[PDB]
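Working notes for the structure below.
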Amino acid sequence: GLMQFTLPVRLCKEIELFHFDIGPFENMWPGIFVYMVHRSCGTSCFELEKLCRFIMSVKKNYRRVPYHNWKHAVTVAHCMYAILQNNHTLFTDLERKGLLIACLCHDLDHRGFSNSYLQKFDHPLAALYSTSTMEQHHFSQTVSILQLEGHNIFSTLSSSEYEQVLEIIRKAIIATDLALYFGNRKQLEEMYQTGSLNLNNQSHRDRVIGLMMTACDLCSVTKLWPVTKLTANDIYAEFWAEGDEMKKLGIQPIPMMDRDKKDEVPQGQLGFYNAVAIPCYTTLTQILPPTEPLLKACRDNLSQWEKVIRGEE
Ligand SMILES: CCOc1ccccc1-c1ccc(-c2nc3ccc(F)cc3c(N[C@H](C)C(=O)O)c2C#N)cc1
Ligand SMILES: [Cl-]
Ligand SMILES: [Mg+2]
Ligand SMILES: [Zn+2]
């Protein structure tokens, strides 16, 4: 337990900043996550042997898809770490524990296909889970992995704390369903503006955690431009294959997933930054001022997308 995980100097410093990229060395991503848990939560929050075994079963259960893979899991967990570390005093011991795990597990056993495509294919998961289809499956997958022998990192929690953390994680993971984002941010905006927002109201905490989850999930848009751009290529690798699969079912895909509408990528990013990303980080900055660097980074990458369109790159 006197076994403080460390990183090389450049990582030890940059990991603290919102725009840290976890880099291309797959084998360093568990260490980076353990570092983040130990700093965010303590060396005491999880039995190391159980946490490492959990991490490795989570990793095994992410597929080798272009975007919705283990690198995304660990990237989304890093963003949550940076929030939790810039707003240390706002969050319960159970929230700091649960949310880092929520993020790591939030896309477990993703197949590189949208809730839409599952429903149009008529996949058994769309019959088991009518809305937030993949999101309910990811939560299901997380509980299953916690139920494996030697995997229950929540072992030491009381019957109460255990049901609380699983409930934080369940709401956390459901909130990553972007179809639910729009409603949640409208409600948080109005509540903030009418001065009615109350972090003592569990229902309100839930909504705020929901926005954090969206903000971590979308955090490719707050990175250095070359990360933002090279992640977008991975994103279109999934979207276009899905469009191909839609076409095989006899269905015109939406332009966002039609590789024949490549030419319009810059404009679609602009719409997304305006419709989702900018409002998401704007509202998050309002409620959690120290998350301002996410908003500014997003605005910078909006501006790089504008430059693409103007053929200045
Ligand atoms: C949804 C999650 O995706 C992400 C996550 C992170 C960063 C970025 C993304 C991401 C992925 C794709 C887009 C996108 N690409 C297109 C490419 C061509 C095209 F014709 C249309 C679109 C397009 N449609 C615009 C919006 C419309 O017509 O409403 C969109 C949209 N939205 C924008 C952002
Ligand atoms: Cl598959
Ligand atoms: Mg997801
Ligand atoms: Zn995700």
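Numbering of chain A is taken from Swiss-Prot, so the residues present carry the numbers 724-1036, in order.
Looks like X-ray crystallography, 2.1 Å, at least that's what the header says.
Placed from the backbone N, Cα and C atoms, the Cβ positions cover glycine too.
Around the Cβ of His791 (active site, proton donor), a 10 Å sphere holds 21 further Cβ atoms from the protein chains shown. Look at Swiss-Prot and you will find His791 tagged as active site, proton donor, backed by similarity to another entry.
Marked as 3',5'-cyclic GMP binding site by Swiss-Prot: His791, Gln992. Sequence-distant contacts (6 or more apart, same chain, Cβ under 8 Å) of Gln992 (3',5'-cyclic GMP binding site) comprise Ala955, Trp1028.
As annotated by Swiss-Prot, divalent metal cation 1 binding site applies to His795, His829, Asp830, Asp940, with the evidence given as experimental evidence. Just so you know, the Cβ of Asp940 (divalent metal cation 1 binding site) picks up 22 other Cβ atoms within 10 Å once every protein chain is counted.
Per Swiss-Prot, the feature divalent metal cation 2 binding site maps to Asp830. Around the Cβ of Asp830 (mutagenesis position), the number of neighbouring Cβ atoms within 10 Å comes to 25.
According to DSSP, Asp830 (mutagenesis position) is assigned to coil rather than to any helix or strand. Recorded in Swiss-Prot as a mutagenesis result, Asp830 to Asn carries the remark: Reduces activity 1000-fold.
What Swiss-Prot notes for the published mutagenesis of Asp830 to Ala is this: Loss of activity and of zinc binding.
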Counting only residues 6+ away in sequence within the same chain, which have a CB under 8 Å from the CB of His829 (divalent metal cation 1 binding site)?
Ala796, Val799, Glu858, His861, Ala895, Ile896, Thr899, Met936, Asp940
Distance, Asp830 (mutagenesis position) to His791 (active site, proton donor) (CA atoms, angstrom)
7
In Å, rounded, how far does the Cα of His795 (divalent metal cation 1 binding site) sit from the Cα of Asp830 (mutagenesis position)?
9
Among all the protein chains here, how many other CB atoms are within 10 A of the CB of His795 (divalent metal cation 1 binding site)?
23
As a check: which entries in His791, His829, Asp830, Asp940, the recorded positions, place their Cβ less than 6 Å from an atom of ligand 1?
none
Quick check: with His795, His829, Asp830, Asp940 left out, which same-chain residues have Cβ atoms within 8 Å of the centroid of the divalent metal cation 1 site Cβ atoms?
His791, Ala796, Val799, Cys826, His833, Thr899, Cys939
Can you tell me whether DSSP puts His795 (divalent metal cation 1 binding site) in helix, strand or coil?
helix
